[PDB]
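What follows is a set of notes on a single structure, which appears directly below.
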Amino acid sequence: XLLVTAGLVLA
Amino acid sequence: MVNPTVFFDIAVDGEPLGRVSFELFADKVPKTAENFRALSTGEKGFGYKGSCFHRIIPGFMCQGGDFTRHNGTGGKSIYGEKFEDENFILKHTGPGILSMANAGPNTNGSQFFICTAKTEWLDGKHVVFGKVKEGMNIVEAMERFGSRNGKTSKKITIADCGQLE
């Protein structure tokens, strides 16, 4: 996917 | 409030593509702007001077760097390995929006990103503390050679960091 976190980016 | 300025250069495989600079709203957030400022010079045992990028998606966002400690996922801040938030007075008007990245509440490591579009689903979650005054062209040029497979122009790396004291 189109997320912007800090640890375990997923689809 | 005499806002500071910061920038850093991008290298496309042992080649300088160009510089990208950013203006921070220290006036509004004279606290979290410093975090970014420090992450340039990359003292305090971290920063963008790790010569590496995470990923580049064409038509969404662009960034990379920081972390570097835990299998390419390091990251501590000048206020600790975590840090509280500020507010969401600012919003995401569209492209050229400099927003932070977070992995929970009161958990803002340091890493940020450029928004190259209207990330309306990130608004309210990410902290906007600056904008891309100039360099969007370089960012676009960068994204043009990006991909969703998590590879970009062979191997883009941070050439050098700025920090305009």
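Counting starts with 1 at the first residue shown.
Cβ atoms here come from the backbone N, Cα and C positions, even for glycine.
Feature annotations, reproduced from Swiss-Prot:
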DOMAIN    B:7-163  domain 'PPIase cyclophilin-type'
MUTAGEN   B:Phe60 to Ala  Loss of ability to stimulate MAPK/ERK phosphorylation
MUTAGEN   B:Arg69 to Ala  No effect on peptidyl-prolyl cis-trans isomerase activity. Reduced interaction with BSG/CD147 and ability to induce leukocyte chemotaxis
MUTAGEN   B:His70 to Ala  No effect on peptidyl-prolyl cis-trans isomerase activity. Reduced interaction with BSG/CD147 and ability to induce leukocyte chemotaxis
MUTAGEN   B:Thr107 to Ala  No effect on peptidyl-prolyl cis-trans isomerase activity. Reduced interaction with BSG/CD147 and ability to induce leukocyte chemotaxis
MUTAGEN   B:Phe113 to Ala  Reduced ability to stimulate MAPK/ERK phosphorylation
MUTAGEN   B:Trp121 to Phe  75-fold decrease of sensitivity to CsA
MUTAGEN   B:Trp121 to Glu  Loss of peptidyl-prolyl cis-trans isomerase activity
MUTAGEN   B:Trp121 to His  No effect on peptidyl-prolyl cis-trans isomerase activity
MUTAGEN   B:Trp121 to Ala  200-fold decrease of sensitivity to CsA. Reduced ability to stimulate MAPK/ERK phosphorylation
MUTAGEN   B:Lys125 to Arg  Loss of acetylation and interaction with TARDBP
MUTAGEN   B:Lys125 to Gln  Acetylation-mimetic mutant; no effect on its interaction with TARDBP
MUTAGEN   B:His126 to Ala  Loss of peptidyl-prolyl cis-trans isomerase activity and interaction with HCV NS5A. Loss of ability to stimulate MAPK/ERK phosphorylation
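Taking 8 Å as the upper bound (exclusive) on CB-CB distance to chain A, the mutagenesis positions B:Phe60, B:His70, B:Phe113, B:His126 give B:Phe60, B:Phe113, B:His126 in sequence order. Each of the mutagenesis positions B:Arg69, B:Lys125, B:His126 was scored by the number of other CB atoms within 10 Å of its CB, and the largest score is that of B:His126. Comparing B:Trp121 (mutagenesis position) with B:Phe60 (mutagenesis position), their Cα atoms are 12 Å apart once rounded. Per Cα geometry, B:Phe113 is the residue among the mutagenesis positions B:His70, B:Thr107, B:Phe113, B:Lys125 nearest to B:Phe60 (mutagenesis position).
B:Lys125 (mutagenesis position) sits 25 Å from B:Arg69 (mutagenesis position), taking the Cα positions as reference.
In the structure as shown, the Cβ atom of B:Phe113 (mutagenesis position) sits within 10 Å of 20 other Cβ atoms.
Around the Cβ of B:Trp121 (mutagenesis position), the number of neighbouring Cβ atoms within 10 Å comes to 11.
It is B:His70, among the mutagenesis positions B:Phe60, B:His70, B:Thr107, whose Cβ has the fewest other Cβ atoms within 10 Å in the structure shown.
Cα spacing between B:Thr107 (mutagenesis position) and B:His126 (mutagenesis position): 11 Å, rounded to the nearest whole number.
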